[PDB]
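Report on the following structure.
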Amino acid sequence: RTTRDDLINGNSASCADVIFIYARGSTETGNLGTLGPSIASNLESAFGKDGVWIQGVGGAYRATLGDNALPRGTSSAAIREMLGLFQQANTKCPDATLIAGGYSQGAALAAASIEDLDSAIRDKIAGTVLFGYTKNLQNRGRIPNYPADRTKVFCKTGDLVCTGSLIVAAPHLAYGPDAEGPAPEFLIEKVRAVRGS
């Protein structure tokens, strides 16, 4: 439903070509929340069910409302969890192309993790999509240490978290259509650009 642990459960003897690591929003269920499942089905349609592994950030990432107030928009424990997943992906499947994403607090988490990530593994992340990026204004629409061309931010007009606040307004809950259309198309394009064709 809203939980996928393809990377943790996957056999390294039969690695997928693409590994997608996703962080849900504050308070969301499973490890994929509301938007993750939509991105996943599109990726599965493009690469095949066996061509892509979908991994939500679970474990220590509780997606607590209060953690939004911490320095980087999320907890150090959650950042560690996501760094560990990127590391696990590289260790199990060194030839796999990575892609990432996050919504709300999850977007701040994805940004922090990528910032701290070993540059050699970071280079393998072909593209990252961020929805309702809570650090959009603060980071000037960027993920620290990561190129602009591999970044796609979805921030709606009226979504106050994209404008330096932490107030949740209706536009913050309107990313469903983006997750099922433009977001996966961007990720698929970025995977093909790095892998070639």
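Residues 33-229, in that order, are what chain A shows, numbered as in Swiss-Prot.
Heads up, the Cβ atoms here are built off N, Cα and C, so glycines get one too.
Per Swiss-Prot, active site, nucleophile is recorded for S136, and the stated evidence type is experimental evidence. DSSP classifies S136 (active site, nucleophile) as coil under the three-state reduction. Over all protein chains present, the Cβ of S136 (active site, nucleophile) has 30 other Cβ atoms lying within 10 Å.
Sequence-distant neighbours of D191 (active site) (same chain, 6+ residues apart, CB-CB distance under 8 A): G164, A201, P203, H204, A206. Annotation source Swiss-Prot lists active site at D191, citing experimental evidence.
DSSP classifies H204 (active site, proton donor/acceptor) as helix under the three-state reduction. According to Swiss-Prot, the active site, proton donor/acceptor annotation covers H204, on the basis of experimental evidence.
Where Swiss-Prot documents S58 to A as a mutagenesis experiment, the accompanying text is: Severely decreases activity on p-nitrophenyl butyrate. The Cβ of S58 (mutagenesis position) lies under 8 Å from the Cβ of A95, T96, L97, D99, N100, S136, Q137, each of these being in the same chain and 6 or more residues away along the sequence.
Taking the Cβ of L97 (mutagenesis position) as centre and 10 Å as the limit, one finds 12 other Cβ atoms among all the protein chains shown. Secondary structure at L97 (mutagenesis position), as computed by DSSP, is helix. Swiss-Prot documents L97 to A as a published mutagenesis change and attaches the note Increases activity on p-nitrophenyl butyrate.
What Swiss-Prot notes for the published mutagenesis of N100 to A is this: Increases activity on poly(ethylene terephthalate) (PET) and decreases activity on polyamide 6,6.
Looking at Swiss-Prot, you'll find the mutagenesis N100 to A, L, D or W noted as follows: Severely decreases activity on p-nitrophenyl butyrate.
A mutagenesis experiment is reported in Swiss-Prot for this position, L198 to A, and the note states: Increases activity on p-nitrophenyl butyrate, poly(ethylene terephthalate) (PET) and polyamide 6,6. For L198 (mutagenesis position), the Cβ neighbour count at a 10 Å cut-off comes to 13, with all displayed protein chains included.
Annotation of the mutagenesis experiment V200 to A in Swiss-Prot: Increases activity on p-nitrophenyl butyrate and poly(ethylene terephthalate) (PET). Residue environment of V200 (mutagenesis position) contains 18 other Cβ atoms, counted within 10 Å of its Cβ in all protein chains.
Under its mutagenesis annotations, Swiss-Prot gives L205 to A the following note: Increases activity on p-nitrophenyl butyrate and decreases activity on poly(ethylene terephthalate) (PET). For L205 (mutagenesis position), no same-chain residue lying six or more positions away in sequence has a CB closer than 8 A to its CB.
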Among the recorded positions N100, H204, the one whose Cβ has the most other Cβ atoms within 10 Å is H204
Simplified DSSP label at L198 (mutagenesis position) comes out coil
